[PDB]
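Asker: Could you have a look at this structure, given as structure tokens, before my questions?
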Number of protein chains: 2
Amino acid sequence: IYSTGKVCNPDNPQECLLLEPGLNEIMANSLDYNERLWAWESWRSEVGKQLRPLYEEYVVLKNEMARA
Amino acid sequence: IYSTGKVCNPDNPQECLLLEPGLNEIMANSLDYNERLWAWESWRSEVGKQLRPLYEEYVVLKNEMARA
């Protein structure tokens, strides 16, 4: 989900950006407030939700591996 | 929008299908009712909305070209 998840433009939904090219070069180069807030939030929300459920399950398990 | 618009799976949103490979081979080969209803509706809705506004504008214009 981290390496292949992408984020699509709201006004042109056919151009979707992966994180490592395109979305990292927005946050490292842009000086526009609205373009930086878009990337952030978007990527955030999406990957967020995903890693969420999985993360919870993972936390629950990795504790059983450590307590044993 | 027609040639580059894609449709993503609901349970795995990282696999997205274009129309000409993948989405045409669902409707031509599958015998599953729920997989055929998914493709249809999805593609439909998306391309639908897009071509919608543009289509209206286009209809409005092409009439001025024909009346002149």
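Numbering of chain B is taken from Swiss-Prot, so the residues present carry the numbers 126-193, in order.
How was it done? The header gives electron microscopy, 3.2 Å.
Every residue gets a Cβ built from N, Cα and C, even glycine.
Pulled the feature table from Swiss-Prot, pasting it below:
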{"type": "MUTAGEN", "residues": "B:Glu160 to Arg", "note": "No effect on interaction with SARS-CoV spike glycoprotein"}
{"type": "MUTAGEN", "residues": "B:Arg192 to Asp", "note": "No effect on interaction with SARS-CoV spike glycoprotein"}
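I'm curious about the neighbourhood of these features; can you describe it?
Answerer: Non-local neighbourhood of B:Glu160 (mutagenesis position): B:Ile151, each in the same chain, at least six residues away, with C-beta under 8 Å from its C-beta.
Sequence-distant neighbours of B:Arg192 (mutagenesis position): no residue of the same chain at least 6 apart has a C-beta under 8 Å from its C-beta.
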